[PDB]
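Colleague: Dropping the structure in here first, questions after.
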Amino acid sequence: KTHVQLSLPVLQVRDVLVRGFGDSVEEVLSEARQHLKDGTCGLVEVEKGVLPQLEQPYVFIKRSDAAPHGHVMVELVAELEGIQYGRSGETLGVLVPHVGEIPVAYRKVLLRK
């Protein structure tokens, strides 16, 4: 399927144990997609002071369209030293590995895969 319904656990930035997906734009997009498929991907909502507490390159989920079955359609955009790889809509948050942190909420998304 071109899209997959996922429910992403929303994590508090200070709880995150693994603060990024790797060391290059291509690696972080690769690893983010793998963790999204495996159910091992978390979401941190972006506010003041959040991104400096996480590791670059960043992987964002961004709104790709204006929401089937409650699932916002999203796609992946990476960022490294202020340059983004991909073009999309509003950020829903930054993706991180999930390794058992307790979430505060869930974010239903339809991931363009």
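Here chain A follows Swiss-Prot, giving residues 11-76, 79-125 in order.
Method of determination (from the header): X-ray crystallography, 1.6 Å.
Note: Cβ is positioned from N, Cα and C throughout, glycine not excepted.
Swiss-Prot documents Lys47 to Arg as a naturally occurring variant and attaches the note In strain: Omicron/XBB.1.5, Omicron/EG.5.1.
How buried are these features, and what lies next to them?
Modeller: Long-range neighbours of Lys47 (variant position) (same chain, six or more residues apart, CB within less than 8 Å of its CB): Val14, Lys125.
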Colleague: What three-state class does DSSP give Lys47 (variant position)?
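Modeller: DSSP assigns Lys47 (variant position) to helix.
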Colleague: Where the chain breaks for 2 residues between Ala76 and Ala79, how wide is that break in Å, taking the Cα atoms?
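Modeller: Cα separation at the break: 6 Å.
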